[PDB]
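First comes the structure, then the notes that go with it.
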There are 2 protein chains.
Amino acid sequence: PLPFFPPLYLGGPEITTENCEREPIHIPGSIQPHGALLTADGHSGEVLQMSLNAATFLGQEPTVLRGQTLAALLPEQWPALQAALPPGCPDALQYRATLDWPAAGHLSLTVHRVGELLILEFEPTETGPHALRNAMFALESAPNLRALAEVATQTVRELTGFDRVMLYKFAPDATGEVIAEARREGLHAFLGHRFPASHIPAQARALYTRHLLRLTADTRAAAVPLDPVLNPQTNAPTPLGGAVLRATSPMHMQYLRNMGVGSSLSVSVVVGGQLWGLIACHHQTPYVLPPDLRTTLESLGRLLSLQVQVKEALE
Amino acid sequence: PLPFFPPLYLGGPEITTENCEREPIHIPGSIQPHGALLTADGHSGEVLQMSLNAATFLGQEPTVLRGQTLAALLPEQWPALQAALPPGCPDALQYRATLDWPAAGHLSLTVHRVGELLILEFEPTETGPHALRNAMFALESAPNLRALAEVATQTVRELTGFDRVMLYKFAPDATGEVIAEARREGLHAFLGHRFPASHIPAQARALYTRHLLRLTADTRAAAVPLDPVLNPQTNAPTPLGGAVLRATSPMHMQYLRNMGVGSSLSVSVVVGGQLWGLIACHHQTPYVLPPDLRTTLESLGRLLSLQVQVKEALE
Ligand SMILES: C=CC1=C(C)/C(=C/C2=[NH+]C(=C\c3[nH]c(/C=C4\NC(=O)[C@@H](C)\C4=C/C)c(C)c3CCC(=O)O)/C(CCC(=O)O)=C2C)NC1=O
Ligand SMILES: C=CC1=C(C)/C(=C/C2=[NH+]C(=C\c3[nH]c(/C=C4\NC(=O)[C@@H](C)\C4=C/C)c(C)c3CCC(=O)O)/C(CCC(=O)O)=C2C)NC1=O
């Protein structure tokens with residue numbers, strides 16, 4: 001696509017349907033409000049940026065967290081984290097831990113590394129893996145690509161309870177077609193419907209080849225800024241493509257609301273390094289899919305990508 | 001292979017190195033002693049056979065369990081179980097549940113269906129899924145088949161803590177070669193070693209194309225008979241290939257002991273319906289890998305099988 005615009009917080013232009021492939025969706029400087037996010041120096045563990053809602057989840061004010069080390073804040077996790085995510089590791093690699101907190105359930109921690117920055121996501125939480133193991137039989141025995149697609153969408157709907165699960169296949173002109181769909185009874189079918197390339201613009205497609213799962217938990221929820229908004233290491237925006245908490249493009253959020261969607265999630269299907277399609281999910285109401293279920297969906301995405309390649313080779 | 005012999009309990013001949021492809025390894029009429037096994041009628045749920053150690057795990061004598069229904073014994077699981085495993089479903093499909101019991105941890109239940117028979121395995125129990133999600137990056141980026149194999153064996157060793165993990169590839173003459181190995185420091189290497197076809201005889205290879213994971217938790221542990229040994233539905237032996245608790249061939253157990261192996265496990269690598277190889281694991285001491293970790297290994301096996309097919313196609 002044409003080069004990204006600056007984000008709105010650096011004085012960038014408003015997004016319209018004439019320029020929307022230039023929206024810098026990877027650097028919104030904000031997150032979805034169902035979790036908290038910190039960034040930290042990869043070597044010292046010093047906390048550099050904090051979502052403004054951090055006190056809700058972490059029990060300290062953003063301004064007080066700023067500058068504290070992960071050695072101090074997360075003493076039991078820091079050495080494991082530092083060892084798990086060495087300089088130069090893939091930016092999609094994750095360190096995951098479970099933390100205790102005063103509320104019901106636990107606090108899930110997911111960390112990844114971009115350059116010299118660690119990006120930490122904290123998300124409250126509280127059969128899928130075995131369900132996936134079982135589904136692999138029907139995915140394997142599917143005789144062809146479309147049969148595979150039909151199995152896959154039904155499997156994902158069974159795993160998640162999403163109201164609608166589609167397999168959305170890209171054509172070479174970047175238009176799409178819904179080639180399989182599993183949906184709650186009552187819902188109008190999108191099966192067989194085709195859509196222009198504009199709905200998933202080129203910078204989104206590029207991001208989705210690198211970071212294979214993204215979501216909008218609540219399509220009416222206001223984003224929460226990061227502070228400071230720029231990474232002090234670089235005095236430049238923080239890449240958030242690897243964080244599921246990344247704020248969704250407002251353009252896409254409006255699209256989803258217009259479609260009657262309360263929660264959205266997709267998983268990339270990538271074949272030979274190319275974006276083949278998406279497992280695209282909708283719910284009618286807000287829905288935060290727990291981290292362990294997302295992990296199952298990522299694993300299914302990888303499986304499905306390989307099966308697509310093998311079943312297409314049958315032709 | 002030549003037709004199977006009758007098992008020893010039906011007066012079959014002793015197994016030697018001259019006839020060992022005829023050992024009926026799928027119908028040993030016995031199980032490994034770290035769990036219990038029941039069989040039940042698929043329609044009524046009546047318990048038909050019981051491992052002789054059942055009281056250790058279930059708290060009722062085999063003779064008292066015999067004839068009771070799963071509706072009575074497992075009231076909370078029976079309808080789910082019956083719905084999960086309908087007549088004609090794949091014999092590899094599993095129903096899994098967690099049961100409470102008086103000892104520490106829980107009792108894992110795994111059920112599968114062969115014909116009109118349900119086969120129930122009960123096994124005491126007490127990060128892998130996410131570890132597998134992470135490993136998928138390195139498996140995908142592996143440039144070729146051997147690199148993939150090296151990643152896979154290291155991944156499995158990381159997931160399991162097994163002393164030795166090999167990728168054992170079958171040649172068209174059914175000889176094998178260790179093409180990758182991850183092993184604890186101190187252990188002599190089998191990397192690159194080749195082995196005659198006799199070590200994994202043709203009936204074993206056939207079974208391993210249908211039931212993709214098997215193990216011996218303790219290579220010195222005596223098997224526990226099923227009683228009655230024949231399925232009353234058929235007045236014939238009960239197929240146990242789908243049960244991880246199935247007793248291992250005594251010939252193989254002796255091989256493992258001679259090799260200094262205390263616990264063994266393998267996962268089939270199946271490509272286009274053909275047995276390509278095994279992920280073959282050893283431990284120096286007895287080791288019962290928990291059901292959820294086995295599930296992760298099954299999922300890795302499926303992934304790896306697909307990656308083998310894709311990486312081989314690069315040639
Ligand atoms: C049944 C039909 C159907 C379709 C066609 C569909 C499309 C779709 N769009 C997606 C994403 C984005 N779209 C746009 C931009 C625009 N979209 C427009 O229509 C115009 C107005 C526009 C700009 C002028 C942007 C910037 C993003 C990136 C969002 C981000 O990651 O921050 C996603 C993936 C995310 C997800 O799964 O929820 C999907 C699956 N989902 C459906 O169910
Ligand atoms: C480093 C080298 C190396 C090798 C070569 C190796 C082989 C191997 N044999 C396997 C299984 C069986 N073998 C035999 C029979 C015989 N085997 C023999 O040698 C002669 C004496 C013989 C009969 C005369 C039978 C009936 C079975 C089925 C067991 C069952 O499923 O009940 C397995 C899979 C099971 C597992 O992972 O533990 C493996 C991986 N495992 C290694 O580590």
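We count from 1, first residue shown onward.
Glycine too: its Cβ is placed from the backbone N, Cα and C atoms.
Annotation comment: Swiss-Prot describes A:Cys20 as tetrapyrrole binding site. For A:22-90, the entry in Swiss-Prot reads domain 'PAS'. Per Swiss-Prot, mutagenesis A:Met251 to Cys (Swiss-Prot position 259) is noted as: Binds PCB (in vitro), but difference spectrum is altered. Record note (Swiss-Prot) on the mutagenesis of A:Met251 to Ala (Swiss-Prot position 259): Binds PCB (in vitro), but difference spectrum is altered. Among the mutagenesis results in Swiss-Prot, A:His252 to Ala (Swiss-Prot position 260) has the note: 100-fold reduction of chromophore-binding activity. The residue drawn here is the original one. Looking at Swiss-Prot, the entry for mutagenesis of A:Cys281 to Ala (Swiss-Prot position 289) says: Binds PCB (in vitro), but has aberrant spectral properties.
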Residue among the recorded positions A:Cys20, A:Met251, A:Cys281 whose Cβ has the most other Cβ atoms within 10 Å: A:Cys281
Around the Cβ of A:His252 (mutagenesis position), the count of other Cβ atoms that are within 10 Å: 20
Per-state residue totals over the domain 'PAS' (A:22-90) - DSSP helix, strand, coil: 21 helix, 15 strand, 33 coil
Unmodelled stretch of 4 residues - C-alpha distance in Å from A:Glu126 to A:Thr127: 15
Alpha-carbon spacing, A:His252 (mutagenesis position) to A:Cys281 (mutagenesis position), which is rounded to whole Å: 14
Entries of A:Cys20, A:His252, A:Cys281 (recorded positions) sitting next to ligand 1, with Cβ under 6 Å as the cut-off: A:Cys20, A:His252
Coarse DSSP state, helix versus strand versus coil, of the residue listed as 'tetrapyrrole binding site': helix
